[PDB]
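Visitor: Before I ask anything, let me first share the structure, which is written out below as structure tokens.
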Amino acid sequence: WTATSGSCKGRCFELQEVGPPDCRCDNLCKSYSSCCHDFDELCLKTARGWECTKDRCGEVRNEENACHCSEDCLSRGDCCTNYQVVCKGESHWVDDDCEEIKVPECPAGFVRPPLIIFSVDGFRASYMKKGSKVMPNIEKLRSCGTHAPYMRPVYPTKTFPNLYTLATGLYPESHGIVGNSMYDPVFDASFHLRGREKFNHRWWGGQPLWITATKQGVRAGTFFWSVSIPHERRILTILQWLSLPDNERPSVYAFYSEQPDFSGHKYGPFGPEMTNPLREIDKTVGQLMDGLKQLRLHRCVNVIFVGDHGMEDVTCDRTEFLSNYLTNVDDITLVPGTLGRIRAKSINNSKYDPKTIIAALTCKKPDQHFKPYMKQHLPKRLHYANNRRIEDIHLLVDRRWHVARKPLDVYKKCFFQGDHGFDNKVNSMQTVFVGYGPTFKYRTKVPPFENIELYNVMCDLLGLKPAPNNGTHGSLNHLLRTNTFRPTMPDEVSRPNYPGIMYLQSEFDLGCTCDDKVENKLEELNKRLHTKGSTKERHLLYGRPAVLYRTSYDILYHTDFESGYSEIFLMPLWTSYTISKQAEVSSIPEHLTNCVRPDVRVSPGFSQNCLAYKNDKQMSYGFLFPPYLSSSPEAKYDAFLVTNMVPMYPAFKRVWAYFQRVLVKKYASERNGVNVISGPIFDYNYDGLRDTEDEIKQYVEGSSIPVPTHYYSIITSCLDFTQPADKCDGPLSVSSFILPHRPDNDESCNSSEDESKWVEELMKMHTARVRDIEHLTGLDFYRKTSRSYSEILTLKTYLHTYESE
Ligand SMILES: *[C@@H]1O[C@H](CO)[C@@H](O[C@@H]2O[C@H](CO)[C@@H](O[C@@H]3O[C@H](CO)[C@@H](O)[C@H](O)[C@@H]3O)[C@H](O)[C@H]2NC(C)=O)[C@H](O)[C@H]1NC(C)=O
Ligand SMILES: O=C(/C=C/c1ccc(OC(F)(F)F)cc1)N1C[C@@H]2CN(C(=O)c3ccc4[nH]nnc4c3)C[C@H]2C1
Ligand SMILES: [Ca+2]
Ligand SMILES: [Ca+2]
Ligand SMILES: [Zn+2]
Ligand SMILES: [Zn+2]
């Protein structure tokens, strides 16, 4: 019940919320159907429209007007945004040359530059260049302030997940808004765009910017706007709030436009109908900037122009139907569209089996436009598994396509030419970032970055301490003139042992053999130096990674590579090696095919054994430093050490061997040497975080050898590729992957073909940030470089997307 008989008199767009049954007058009262009776009349005036004209200048104040052109309007803070232009011979903000804002220029009583977030729905990244002719205001923001060529959204590239990621710095698996539509099995409740369940606070996790602000004593405008409130009124309300007394005035604000998303769904991302809504958005931006100018805040306020996701060409005819795949289609519930999520229709149905669903959805048609996944097999970069609201079964839909359950869902629900939601590395899904103001840099282009990073910056812009989030605080310091956050490297928790020769051959009973008894002060002194670390500066280029948890491990040195070997997991945590442009690939010689060698630096009790691989009919082994890249026939023996061995399914070895034999050398050729760090990942609970010892769900049969869920590699070289990777003076260039360690290649539909036709494609799908790997291993990389820490943080957040321009 709402007792709507109260009044909005002097409360229009009030900031504190009144709970039921008291009628409300805030910017969301319409969405709750709870506004006071006189809200429209008093708060939503439209008389005479939104622009001053010559004949209105100096008019007698008339309180019925939507905005004012009388002399008192400035003191009142309620002039039309073009008032001074029309009546006082002032210029529009867009017609002024831009002039660096070297220091904040704010009216007295402003404790800090205010932040205004101008969010635009479905604003595709390429609109900045392609629509630049009809967007003069936005183009000036872009060219004069700080801009990125694009900003990467989070998956799924839908509205609620991304707007709430913006606000919180969190992955949707953490903040809880994992789609526009959701079922939560613990609540037994559904979240929908349509209806009232979505206003329930239980859905919304983490701590969004407005709460972070309020709690730390910084007032916030309310971020959300009921749809029916026109854009002009949104803008006039922000402007009015900004003329409140110092004690009452908020320091952070949000505007939101439904455009250009709304039209992009109807007309496609580039439909000729799309010009108008881009023009209209620009006009709205111009209104705000003119309004700030009038208030003397245009060189005081930080403005963020930001979008939530892009828009792709999608039409009804490009739909795949689960009914052409499954016998049991009526036994499932599908969340449909640009992504698919599948659960049982009834929890009482015991003939439901994900295994059979997955298989009936796997590589069934030549042209198949979606790929099914158990959520834990989704690329780790998507960070989309650790929430009960995400269904075990997921369908990754090709750009341009939909998935539905049955044809009747599509014609009985073309009506549309655009949509979004696809994989967040897809070009058409990328979106915009522009920062403009005293705290942002001047005419500066920054590289593309992820929207999860903005919350930290918005907090920095407001002098707030961010709630714990998935951004890497400091990685966006290069966007900022001042207010930087100067982080320190985490402290190493475990220090390595450095074992020498401690065991005789006969002490080992591992069931391994190697043809190495084929036997000198010249080279023996030299090869002892190798074991002691004489080549370590070549292969360990950016210092040893730090171990950020409590564990027991050894550093092991070799001619061609260096490792940190876990006595707890019985295999390296990381293996590091450098491959120069000139390095040469060799084969594994015949007499060494099955060679595995005890490591006399490491006890039998802390070693793997070959017997367990003999007995485990499912499991084979690979090596982290590849024997194919040994610097000499003698050095090659090191690569067959039991301490370089890791468990690998035969199907995964097809992948790994092709990476080691062909691709590493290729990257070394193309990039002028590369430094490689490889190792295992254990994430059995799919939380994006390293598993402890008591969380391992699978061992090589009979043994305590744990089976990795993933293998990673970090491939670093010189950004200035005219310098070799091992003699690089300046910035670095990195690409990484986290490959799922799977017993089959079902994910790659072309895998019966030669590795050259499908392995690199898999690795690109599984591209990762160094940061992703850090979360999964508890290691901290790049600890000793000549680069500043913020630059290193930026590098650690970089993702190599292999998407074209
Ligand atoms: C992304 O950032 C968030 C925020 O730091 C990380 O989520 C947080 O992760 C930890 C460990 O899973 C959670 O700690 C747990 O808290 C509860 C008490 O609420 C307690 O029962 C547990 O014993 C544990 O201490 C924390 O709740 C969680 N917070 C949120 C807001 O989700 C997340 O791990 C980050 N993701 C990645 C991949 O780095
Ligand atoms: O008032 C807000 C958000 C303000 C805000 C500002 C800053 C925020 O955080 C930031 F400032 F940090 F960005 C967060 C929210 N909203 C967002 C809601 C989207 N919506 C749709 O009907 C809709 C739109 C596109 C679609 N495509 N497909 N289905 C779609 C459905 C209703 C809108 C009300
Ligand atoms: Ca884990
Ligand atoms: Ca296959
Ligand atoms: Zn959206
Ligand atoms: Zn949309």
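Following Swiss-Prot, chain A shows residues 51-463, 468-573, 576-591, 617-886, kept in their order.
This deposition comes from X-ray crystallography, 2.1 Å.
Every residue gets a Cβ built from N, Cα and C, even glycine.
Swiss-Prot lists these features:
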type    : residues                               : note
BINDING : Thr209, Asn230, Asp311, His474         : 1-tetradecanoyl-sn-glycerol 3-phosphate binding site
BINDING : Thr209, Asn230, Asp311, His474         : 1-hexadecanoyl-sn-glycero-3-phosphate binding site
BINDING : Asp764, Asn766, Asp768, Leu770, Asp772 : Ca(2+) binding site
DOMAIN  : 54-97                                  : domain 'SMB 1'
MUTAGEN : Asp171 to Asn                          : Abolishes lysophospholipase D activity
MUTAGEN : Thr209 to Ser                          : 15% of wild-type lysophospholipase D activity
MUTAGEN : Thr209 to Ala                          : Abolishes lysophospholipase D activity
MUTAGEN : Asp311 to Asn                          : Abolishes lysophospholipase D activity
MUTAGEN : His315 to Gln                          : 20% of wild-type lysophospholipase D activity
Visitor: Applying the rule Cβ within 8 Å of the centroid of the Cβ atoms of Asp764, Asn766, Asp768, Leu770, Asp772, what extra residues of the same chain belong around the Ca(2+) site?
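Guide: Result: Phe763, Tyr765, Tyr767, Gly769, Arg771, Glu776, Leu857.
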Visitor: How many Å lie between the CA of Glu573 and the CA of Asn576, given 2 residues are missing there?
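Guide: Across the 2-residue gap, Cα separation reads 10 Å.
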Visitor: Between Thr209 (mutagenesis position) and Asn230 (1-tetradecanoyl-sn-glycerol 3-phosphate binding site), find the distance joining the two CA atoms and give it rounded to the nearest Å.
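Guide: Cα-Cα, rounded: 7 Å.
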Visitor: Around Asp171 (mutagenesis position), how many other C-beta atoms are within 10 angstroms of its C-beta?
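Guide: For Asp171 (mutagenesis position), the count of other Cβ atoms within 10 Å is 21.
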Visitor: Which one is it: of the binding-site residues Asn230, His474, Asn766, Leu770, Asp772, whose Cα lies the shortest distance from the Cα of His315 (mutagenesis position)?
Guide: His474
Visitor: Using the Cβ centroid of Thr209, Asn230, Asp311, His474 as the reference point for the 1-tetradecanoyl-sn-glycerol 3-phosphate site, which residues of the same chain not in that list have Cβ within 8 Å?
Guide: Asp171, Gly172, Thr207, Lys208, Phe210, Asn212, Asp358, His359, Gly475
Visitor: From the Cα of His474 (1-tetradecanoyl-sn-glycerol 3-phosphate binding site) across to the Cα of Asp311 (mutagenesis position), what is the distance in angstrom?
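Guide: The separation of the Cα atoms works out to 9 Å.
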Visitor: Do any of the recorded positions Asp311, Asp764, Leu770, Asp772 touch ligand 6, in the sense that the CB is under 6 Å from one of its atoms?
Guide: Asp311
Visitor: According to DSSP, does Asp311 (mutagenesis position) fall in a helix, a strand, or coil?
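Guide: Helix, per DSSP.
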Visitor: What are the helix, strand and coil residue counts for the domain 'SMB 1' (54-97) according to DSSP?
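Guide: Helix/strand/coil tally for the domain 'SMB 1' (54-97): 5 helix, 4 strand, 35 coil.
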Visitor: Filtering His315, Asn766, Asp768 (recorded positions) by proximity to ligand 3: which pass a Cβ cutoff of under 6 Å to any of its atoms?
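Guide: Only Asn766, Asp768 meet the Cβ criterion.
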Visitor: Could you list, ordered by sequence, which of these binding-site residues: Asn230, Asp764, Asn766, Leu770, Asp772, have a Cβ under 6 Å from ligand 5?
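Guide: List returned for ligand 5: none.
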Visitor: For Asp764 (Ca(2+) binding site), identify the closest of the recorded positions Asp171, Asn230, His474, judging by Cα separation.
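Guide: Result for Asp764 (Ca(2+) binding site): the nearest of the recorded positions is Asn230.
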Visitor: Compare the Cα of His474 (1-tetradecanoyl-sn-glycerol 3-phosphate binding site) against each of the recorded positions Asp171, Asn766, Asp768, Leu770, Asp772 and report the nearest.
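Guide: Spatially nearest to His474 (1-tetradecanoyl-sn-glycerol 3-phosphate binding site) by Cα position is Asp171.
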Visitor: For ligand 2, pick out the recorded positions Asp171, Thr209, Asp311, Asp764, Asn766, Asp772 that have a CB under 6 angstroms away from one of its atoms.
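Guide: With ligand 2 as the reference and 6 Å as the Cβ limit, the list reads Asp171, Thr209, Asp311.
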Visitor: So if I draw a 10 Å sphere around the Cβ of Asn230 (1-tetradecanoyl-sn-glycerol 3-phosphate binding site), how many other Cβ atoms end up inside it?
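Guide: There are 17 such Cβ atoms around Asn230 (1-tetradecanoyl-sn-glycerol 3-phosphate binding site).
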Visitor: Name the residue among the recorded positions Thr209, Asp311, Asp768, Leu770, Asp772 whose Cβ has the smallest number of other Cβ atoms within 10 Å.
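Guide: With the recorded positions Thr209, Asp311, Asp768, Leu770, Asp772, fewest surrounding Cβ atoms within 10 Å: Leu770.
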